[PDB]
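Data first, discussion second: the structure below is written as structure tokens.
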Amino acid sequence: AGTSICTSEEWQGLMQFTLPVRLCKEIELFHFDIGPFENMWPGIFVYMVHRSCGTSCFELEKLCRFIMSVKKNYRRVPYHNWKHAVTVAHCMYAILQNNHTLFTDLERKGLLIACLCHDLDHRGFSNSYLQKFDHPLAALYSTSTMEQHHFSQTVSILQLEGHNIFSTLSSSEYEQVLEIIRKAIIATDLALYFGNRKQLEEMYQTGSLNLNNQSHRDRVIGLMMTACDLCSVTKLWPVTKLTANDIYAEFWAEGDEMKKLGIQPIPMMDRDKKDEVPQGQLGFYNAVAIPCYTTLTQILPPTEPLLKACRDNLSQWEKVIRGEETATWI
Ligand SMILES: Cc1nc2ccccc2c(=O)[nH]1
Ligand code: NI
Ligand code: NI
């Protein structure tokens, strides 16, 4: 109930945080894994906003309040949590740095914030579940149910006293950035990814894609959001494999709930069907991840390292299926 608010201790702490010098270089690379640096995660986000958008883009006190309240409105779920938010924000930073001048100052600030906020107040349940069992959220938000909720949570946080990092924008720029953020969060609904990627692929192959056309820009930003949201598949294999354990922990918890409601879950969500997981990952990489990064690389050539890493991880899942896995830790 209600929107959680960080403490004075929390945001003042972030304000005075300084990032270890060695990490500056690392944070620029697509393959950077925030995993080993938990205490630094909020500071890593400040650093990225300051590098991309400038140290004067946001009032520092309001930014620190905003970040630490965002952290507080992520739940202690296995995957759709604070760590995931920062991971997705980092991928976006890396995409923006490599493509900086394709995007406006307003788009860059909106997108970094959209990524940090995009799974706010996630409960560990899928759209499929909410709609199957008529949760109140599915009544309010007939499609893209959780994503409309995450956007609503973002606006709630901005509305807290001293949290509105966008207030200094002109009235027109303020409306524009909230729309950038709304569209970007909604785009993280994978249901919409399939149509979006197909359209972009067609616009690319026929040469009609035009980034001066707002509807095209919106679709490109959409695919960037998918690429950032799925970016665990673009890390080094051990990192990718550990994250997949967290993703499946959520899925199996949801399948357990469906069993109590008299419905057998899809195999992916069935903890008694773990043998099917490697084939399931193959299906997901083939149907979602590989096409996404393929089209993104076509439109934005500097993102190629995401595609190469995704392909390397597909190969690893294939090795699993063939029985060639070596020792793994969890
Ligand atoms: C099935 C599935 N696998 C994933 C692997 C990595 C990142 C995200 C996902 C996901 O959303 N679904
Ligand atoms: Ni989501
Ligand atoms: Ni997400």
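We count from 1, first residue shown onward.
The way this entry was determined, per its header, is X-ray crystallography, 1.5 Å.
Just so you know, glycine gets a Cβ as well, placed from its N, Cα and C.
Features of the protein shown, as given by Swiss-Prot:
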DOMAIN    7-324  domain 'PDEase'
ACT_SITE  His80  active site, proton donor
BINDING   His84, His118, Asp119, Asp229  divalent metal cation 1 binding site
MUTAGEN   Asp119 to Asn (Swiss-Prot position 830)  Reduces activity 1000-fold
MUTAGEN   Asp119 to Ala (Swiss-Prot position 830)  Loss of activity and of zinc binding
BINDING   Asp119  divalent metal cation 2 binding site
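The two recorded residues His84 (divalent metal cation 1 binding site) and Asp119 (mutagenesis position) have their Cα atoms spaced 8 Å from each other. Ranking the recorded positions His80, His84, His118 by the number of CB atoms within 10 A of their own CB puts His118 at the top.
The residue listed as 'active site, proton donor' falls within neither a helix nor a strand when secondary structure is assigned with DSSP, and so counts as coil.
Neighbour counts were taken at the CB atom with a 10 A radius for the recorded positions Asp119, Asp229; the maximum falls on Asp119. Note: the divalent metal cation 1 site is recorded as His84, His118, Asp119, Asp229; in the same chain, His80, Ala85, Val88, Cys115, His122, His150, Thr188 also have Cβ atoms within 8 Å of that site's Cβ centroid. Note on proximity: among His118, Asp119, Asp229, the recorded positions of the record, the Cα nearest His80 (active site, proton donor) is that of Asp119. Put simply, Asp119 (mutagenesis position) is 10 Å from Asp229 (divalent metal cation 1 binding site) when counted between their Cα atoms.
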